[PDB]
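What follows is a single structure, written as structure tokens, with notes after it.
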Amino acid sequence: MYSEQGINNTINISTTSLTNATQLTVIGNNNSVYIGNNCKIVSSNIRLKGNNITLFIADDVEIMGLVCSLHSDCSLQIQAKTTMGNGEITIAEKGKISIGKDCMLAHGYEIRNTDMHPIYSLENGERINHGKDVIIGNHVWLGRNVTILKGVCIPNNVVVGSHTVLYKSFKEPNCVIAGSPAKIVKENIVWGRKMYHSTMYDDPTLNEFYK
Amino acid sequence: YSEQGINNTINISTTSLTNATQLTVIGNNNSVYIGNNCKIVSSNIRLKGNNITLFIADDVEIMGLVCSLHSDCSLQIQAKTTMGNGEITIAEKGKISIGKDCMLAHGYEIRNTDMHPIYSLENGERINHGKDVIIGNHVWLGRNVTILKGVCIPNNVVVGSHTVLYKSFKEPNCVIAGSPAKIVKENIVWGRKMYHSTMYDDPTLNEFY
Amino acid sequence: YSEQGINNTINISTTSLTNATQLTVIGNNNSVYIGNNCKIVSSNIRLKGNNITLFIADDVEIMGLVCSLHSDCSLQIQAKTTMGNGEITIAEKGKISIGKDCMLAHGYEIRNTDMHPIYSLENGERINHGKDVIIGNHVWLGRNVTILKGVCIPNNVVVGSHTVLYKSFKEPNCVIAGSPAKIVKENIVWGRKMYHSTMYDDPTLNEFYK
Ligand SMILES: CC(=O)CSCCNC(=O)CCNC(=O)[C@H](O)C(C)(C)COP(=O)(O)OP(=O)(O)OC[C@H]1O[C@@H](n2cnc3c(N)ncnc32)[C@H](O)[C@@H]1OP(=O)(O)O
Ligand SMILES: CC(=O)CSCCNC(=O)CCNC(=O)[C@H](O)C(C)(C)COP(=O)(O)OP(=O)(O)OC[C@H]1O[C@@H](n2cnc3c(N)ncnc32)[C@H](O)[C@@H]1OP(=O)(O)O
């Protein structure tokens, strides 16, 4: 459920979705929220402060303790079957963040498309750190306390090591990324949710990654 | 504290304090042991499964620990150890042991497991099995230190603020820091009290020299 | 506030807000000054000992600071500096200073002390004595930055998110980030307002270029 103030906000949250202990605050005009079926979005605080903002959460998404701040003309899209523990998402500068299907974001994530303040080059006075969209691909696992900064695109089927800060995009899927700066530390892997399988062949969710 | 199951044994001696702490035990044939003169406050401790062993020796002070133990796991914290806020997770039937007279600053994360599997595409095998963590006697973890699976810390070691350990170390009496974690100083001993000018003023340090 | 001891002085301007902030001073000869138009809110500030100094100039905004000062220590924060949630600890009779118009994001941990001694086996002597921290003018600390003892930060520097500083830098007008912390960008100046087109549009930045 939610607290909505302004003109022509559209909030459509499926009746099959649970929103226990969550604060959804929409302050402004022409904002739109869609939450799909069989979601569990609990103990969160989602704030849309501005105009023309979009939040889209697909089916079967489970979120616990997300603190999310969206400003005018920004967009957050989270695709189906993604799960997220406690963390923070911040979108400004009329930008966007997208998180793919069947991602797994462990406690302590911080994801942002913006530094929130300008840096200028002394060579010409011009701003050099404009906001840039973040794209997290399908089936990405962010370990604990991962930080994803502006402009970063993460390929499909990637694991990001605990405590890693990503400043730059990667192109290689099926790898583990860790260190500073962040780099590929292992290639040719696939991760899964349940650790009771002899091999990957026992997890029917993984077939697409190896077939 | 909250118990659902049979043949669970819980001995929390008095002389020891558990103010504002939640203990939940779901399962059977589990054992919780907290020694004398311990301080276990504002913590949330969960045991779920069977034949789990939680052992906290005498003279232990823990404030704000979140601890999760799964079936057939064991956590052992030896005497004199002090701990601030942090997290310990044990799974995959493994164990974590923390030696005597350790000093763990706020922010610690200790676990023997990733909680999820990573397989090789090359042979389909899981490659990140859980492994025991052994933290030696008289270890100081600075703020926000992360100790991951399979790591063994020698006796009398300082780990620098915000360091993450992925690998074991063999050298005692050292300071460890950086990324990757590295020995950055050798032949030291730490103590708890700044007012002790020299290691000779601190009777607790006799054994390390 | 709560104050115990003799010759303790506490001057908090009438024009400053201290909502939800607890201030505790225990000892003798301690001095607290908070200047005009400050907002020092939801903070926990403790002075315990003798001859301690807390100086916070005009137009400083602080939210969620946990600050601990021991005997003969001093903390000085100059005008127009803003600080989110964080921790500052000063012991061993040392000093921390934060210059004018700094911007510290939530999560800072700043200390001049390790709080616990490390001794050399060779001679039994303590070898991690506390050292003073100096953060220059117009320093921006990104989220969750840690500044350890002895560190001096030059004027007009940005420190990147989750960076740990364990040693001093001398280059101004740069961005420092990574582990180990290093200069990753030179010849810059940061400002507060994303709405501005260029550095020239922000009159507070005039003193840093030309
Ligand atoms: C209950 C409690 O446990 C409360 S205590 C928590 C509050 N205190 C802390 O977390 C302690 C903060 N201090 C530190 O982490 C210190 O680095 C510790 C671990 C205490 C060690 O201090 P010291 O023995 O004084 O050595 P320190 O100068 O820090 O570093 C030794 C070398 O290791 C380097 N180093 C330190 N941190 C580094 C890093 N992060 N990356 C790379 N190098 C690093 C230093 O630059 C130095 O190099 P050199 O001088 O030999 O060329
Ligand atoms: C203070 C307040 O009141 C509120 S602020 C709190 C919210 N905002 C934040 O925490 C800011 C988050 N942003 C950052 O940390 C950014 O990195 C900052 C520090 C702002 C810098 O932004 P920019 O000037 O755009 O730097 P950027 O180009 O991304 O720097 C990348 C360069 O420096 C490297 N780099 C950046 N961070 C790095 C890192 N951690 N490790 C290694 N390299 C790093 C990049 O790989 C790249 O190198 P190259 O391309 O020159 O070879």
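We number chain A the same way Swiss-Prot does; the residues here are 5-215, in that order.
According to its header, this structure was worked out by X-ray crystallography, 1.9 Å.
Including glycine, each Cβ sits where the backbone N, Cα and C put it.
According to Swiss-Prot, the feature acetyl-CoA binding site maps to A:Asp119, A:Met120, A:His121, A:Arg148, A:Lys154, A:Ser166, A:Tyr171, A:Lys172, A:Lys190. Around the Cβ of A:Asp119 (acetyl-CoA binding site), a 10 Å sphere holds 23 further Cβ atoms from the protein chains shown. A:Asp119 (acetyl-CoA binding site) falls outside any helix or strand according to DSSP and counts as coil.
Swiss-Prot lists A:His121 to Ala among its mutagenesis entries, and the accompanying note reads: Reduces activity 50-fold. When other Cβ atoms within 10 Å of the Cβ of A:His121 (mutagenesis position) are tallied across all protein chains shown, the result is 16.
In Swiss-Prot, a published mutagenesis experiment is listed as A:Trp145 to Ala, annotated Reduces activity 56-fold. In the three-state DSSP assignment, the secondary structure recorded for A:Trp145 (mutagenesis position) is strand. A:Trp145 (mutagenesis position): 23 other CB atoms within 10 A of its CB, across all protein chains.
Among the mutagenesis entries in Swiss-Prot is A:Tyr171 to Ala, noted as: Reduces activity 48-fold. Under the three-state DSSP scheme, A:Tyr171 (mutagenesis position) falls in the coil class. Counting only same-chain residues six or more apart in sequence, the Cβ atoms lying under 8 angstroms from the Cβ of A:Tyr171 (mutagenesis position) belong to A:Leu153, A:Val156, A:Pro185, A:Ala186.
In this structure, the CA atom of A:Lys154 (acetyl-CoA binding site) is 12 Å away from the CA atom of A:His121 (mutagenesis position).
Around A:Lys154 (acetyl-CoA binding site), a 10 Å sphere centred on its CB holds 20 further CB atoms from the protein chains shown. Sequence-distant contacts (6 or more apart, same chain, Cβ under 8 Å) of A:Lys190 (acetyl-CoA binding site) comprise A:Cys179, A:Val180. Proximity of the recorded positions A:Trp145, A:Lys154, A:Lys190 to ligand 2, judged by a Cβ distance under 6 angstroms to any of its atoms, singles out none of them. Candidate recorded positions A:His121, A:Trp145, A:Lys154, A:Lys190 yield A:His121 as lying near chain C, with Cβ-Cβ distance under 8 angstroms. Listed recorded positions: A:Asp119, A:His121, A:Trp145, A:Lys154, A:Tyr171. Those with a CB under 8 Å from a CB in chain B, in sequence order: A:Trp145. Taking the Cα atom of each, A:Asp119 (acetyl-CoA binding site) and A:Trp145 (mutagenesis position) are about 24 angstrom apart.
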